[PDB]
Amino acid sequence: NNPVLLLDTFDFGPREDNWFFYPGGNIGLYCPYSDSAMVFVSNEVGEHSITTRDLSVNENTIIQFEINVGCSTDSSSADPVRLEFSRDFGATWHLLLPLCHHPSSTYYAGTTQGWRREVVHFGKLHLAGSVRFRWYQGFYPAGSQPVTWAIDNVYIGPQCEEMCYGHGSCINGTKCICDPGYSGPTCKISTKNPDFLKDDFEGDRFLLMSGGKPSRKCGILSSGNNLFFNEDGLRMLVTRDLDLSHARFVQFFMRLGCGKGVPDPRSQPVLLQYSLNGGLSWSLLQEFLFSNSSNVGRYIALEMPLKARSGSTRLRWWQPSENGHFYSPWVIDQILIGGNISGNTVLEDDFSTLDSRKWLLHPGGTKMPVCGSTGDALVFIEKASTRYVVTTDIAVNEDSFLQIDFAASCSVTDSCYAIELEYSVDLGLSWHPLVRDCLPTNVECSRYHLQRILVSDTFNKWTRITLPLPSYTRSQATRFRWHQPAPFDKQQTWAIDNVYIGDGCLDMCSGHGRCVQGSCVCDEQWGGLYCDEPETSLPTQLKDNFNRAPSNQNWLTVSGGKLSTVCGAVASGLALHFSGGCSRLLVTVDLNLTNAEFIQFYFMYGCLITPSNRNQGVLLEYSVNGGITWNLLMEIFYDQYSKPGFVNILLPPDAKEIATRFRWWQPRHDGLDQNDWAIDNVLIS
Amino acid sequence: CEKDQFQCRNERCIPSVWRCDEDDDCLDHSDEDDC
Ligand SMILES: *[C@@H]1O[C@H](CO)[C@@H](O[C@@H]2O[C@H](CO)[C@@H](O)[C@H](O)[C@H]2NC(C)=O)[C@H](O)[C@H]1NC(C)=O
Ligand SMILES: *[C@@H]1O[C@H](CO)[C@@H](O)[C@H](O)[C@H]1NC(C)=O
Ligand SMILES: *[C@@H]1O[C@H](CO)[C@@H](O)[C@H](O)[C@H]1NC(C)=O
Ligand SMILES: *[C@@H]1O[C@H](CO)[C@@H](O)[C@H](O)[C@H]1NC(C)=O
Ligand SMILES: [Ca+2]
Ligand SMILES: [Ca+2]
Ligand SMILES: [Ca+2]
Ligand SMILES: [Ca+2]
Ligand SMILES: [Ca+2]
Ligand SMILES: [Zn+2]
């Protein structure tokens, strides 16, 4: 009961009985890109349109055709092609597909350079009866130059089954011609789509980009270009079909309004929607309202709704409007789609490549070697308004740890600066510090450390850092961020390499190796499966008089300190004086303390400026796992030691391991040559 | 001077990646002269 109603391939002239009128039409080739079509050329005087005969349409009737308007990237609201119908023999005309959520049956210039297939299901929207159709642009006096347009391959008749899932053309309502990659007699089966999308616009991710150029106007991110929807006509951006079955997120930057004050009420919202059927039907993901607080560029991260999860979902940003005219524009930047629901436990990298699925964002960062690294590192060296790197989401549990090689400027500058290190459990909508600034003020802690661990003097050159991940980082989707807080000079460079965040190497290679694919690669002088057997004898003793230069056979790190006489005799001769403006930190080589009894040294405060308060007291801590964890031995109280005193401490049994190291560090001071301290005649024996 | 470095007419050495970046890193803008 469902006859084919109209079919025209125009492929050597049209079929006369299909059409009542085609003023302005010719047969030929327009825009040989996406053979014979019905072209409506600019120059042609009078009405530009084409009208079908009267047709008995029913519940099952669709209109399907190919079209190209303008063959350009020039979005305009002028001389669009309207698909319309008439129940009164052309007396009056109406949009076949009104505007609502979905755009009207109006086809604007610039939407896509190439040809596109379109389909409207008449019978779902409108009642059966005797009906007339047309594709109308307008009526043009001689001289007018409206955009050129064309239709091809027009079918009016019964819909195919399931509408071919949106991924095919319908022949006569019985057979589907599936788009490349789609198969099955209904176009249902989908070839493996990508499960990831990233667009910075600094450059196939999109099917259409209508109504928007890449611009620097109205910017959020001062690295570069954004997508600016300032034009007229249709404002819409549409992704390729994506596998989102296991995706976690859609995130992007977005600004609503680009004006002096508050965007006006009549501004239509921006709609984020999804489609599992090639564009045929759209479900709302998020409405974005223009409001008194919208005229500001901001970060939007959303979780993937359950209903969007399929091996073939596409997304769109669309701003509705009656006549392709708008009150306030909008901007969009840094679009990422992806993640994993399995939210895996291991993110690992040596940066031979820079995979964006692991490193969502890296503004200011370059894949390059620096500072004698192994191959490339991720490097923040170039001129930047911003420097940071955000990881993708991984699942963090009891056995999870962060391990990275870090380097600051590598003797380029002598600036004192710190790289913030943060974590997020809400997809980067808010960041918290990984290591929270804690000191012997309360049992509120038993480990002691500073918020700012990654400091420029300590980390001048490559230094490994291993952190067991705190309980508050445990979630299914924790991402990490390295952040250089502005303002900052260019020459405050930094870099990361050999990143392992995960749970694959239990015990953390004992502090003497790095985890690489669930296996430990040990530091030199160490072997074994977990790096706990040393290759040679570690020294059983540490003695230092500081009458000569601190040696690399005694100390791994000396920050903020130099040999001086400024304190007078602390023990005798020169002492190691700490009065620097950045870190003040002293760290011993690993020592075999199997048979060791004590640690001792002479000690004085304020050779220059007397310490001001408690938190400025030097702490003495020990580690039996390569500095991964530190155990307080002594708070060297601030108000004590105004003249040189002697400190003698018995080693606790747990400190007497085959590889123990010590550190003295000041958590706080008023800066250069303030709250200073000195140590002489260190003895561990 | 180092390989991943560029020698200024200062005798000064800078990272070669600072050559041609609209900042004067040599202090005699010889890192910017030929771009
Ligand atoms: C957004 O700003 C508008 C403009 O100021 C606010 O609307 C005004 O509210 C004041 C006081 O309530 C009235 O006197 C004005 O007549 C309103 N102006 C107009 C023309 O809208 C509005 O309250 C703000 N929105 C929110 C949510 O605070
Ligand atoms: C579709 O149906 C019409 C009936 O008018 C016919 O002319 C045409 O050959 C059919 N097409 C195919 C490919 O079967
Ligand atoms: C999701 O997990 C698989 C590993 O099973 C991985 O290959 C893929 O890249 C992940 N996708 C994203 C976007 O993280
Ligand atoms: C630790 O010291 C003891 C004796 O002092 C020695 O037997 C052992 O081999 C030492 N370990 C290493 C590897 O230095
Ligand atoms: Ca044709
Ligand atoms: Ca951008
Ligand atoms: Ca590397
Ligand atoms: Ca001395
Ligand atoms: Ca330069
Ligand atoms: Zn920060």
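Numbering starts at 1 and runs along the chain as displayed.
Recorded method is X-ray crystallography, 2.6 Å.
Using N, Cα and C of the backbone, Cβ positions are placed for all residues, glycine too.
The domain 'EGF-like 5' feature in Swiss-Prot is assigned to A:156-188; the stated evidence is sequence analysis.
Where Swiss-Prot documents A:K383 to A (Swiss-Prot position 2360) as a mutagenesis experiment, the accompanying text is: Abolishes ApoER2-binding. Here A:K383 (mutagenesis position) comes close to A:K490: these same-chain residues lie at least six apart in sequence, with C-beta atoms under 8 angstroms from its C-beta.
Classification of A:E422 (Zn(2+) 2 binding site) by DSSP places it within a strand. Listed in sequence order, A:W431, A:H432, A:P433, A:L434, A:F480, A:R481, A:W482, A:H483 are the same-chain residues six or more apart from A:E422 (Zn(2+) 2 binding site) with CB atoms under 8 A from its CB. Marked as Zn(2+) 2 binding site by Swiss-Prot on the basis of experimental evidence: A:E420, A:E422, A:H483.
The annotation that Swiss-Prot gives for the mutagenesis experiment A:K490 to A (Swiss-Prot position 2467) reads: Abolishes ApoER2-binding. Taking all protein chains in view, 18 other C-beta atoms sit within 10 angstroms of the C-beta of A:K490 (mutagenesis position).
Helix, strand and coil counts under DSSP for the domain 'EGF-like 6' (A:501-532) come to 6 helix, 10 strand, 16 coil. Feature annotation from Swiss-Prot assigns domain 'EGF-like 6' to A:501-532.
Chain B comes within the C-beta cut-off of under 8 angstroms for the following of the recorded positions A:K383, A:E422, A:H483, A:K490: A:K383, A:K490. Note: the Zn(2+) 2 site is recorded as A:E420, A:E422, A:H483; in the same chain, A:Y388, A:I419, A:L421, A:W431, A:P433, A:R481, A:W482, A:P485 also have Cβ atoms within 8 Å of that site's Cβ centroid. Between A:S34 and A:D35, the deposited model skips 7 residues, and the Cα atoms of these two flanking residues are 11 Å apart. A:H483 (Zn(2+) 2 binding site): 18 other CB atoms within 10 A of its CB, across all protein chains.
Sequence-distant contacts of A:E420 (Zn(2+) 2 binding site), defined as residues of its own chain at least six apart whose C-beta falls under 8 angstroms from its C-beta, comprise A:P433, A:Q451, A:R452, A:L454, A:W482, A:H483, A:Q484, A:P485.
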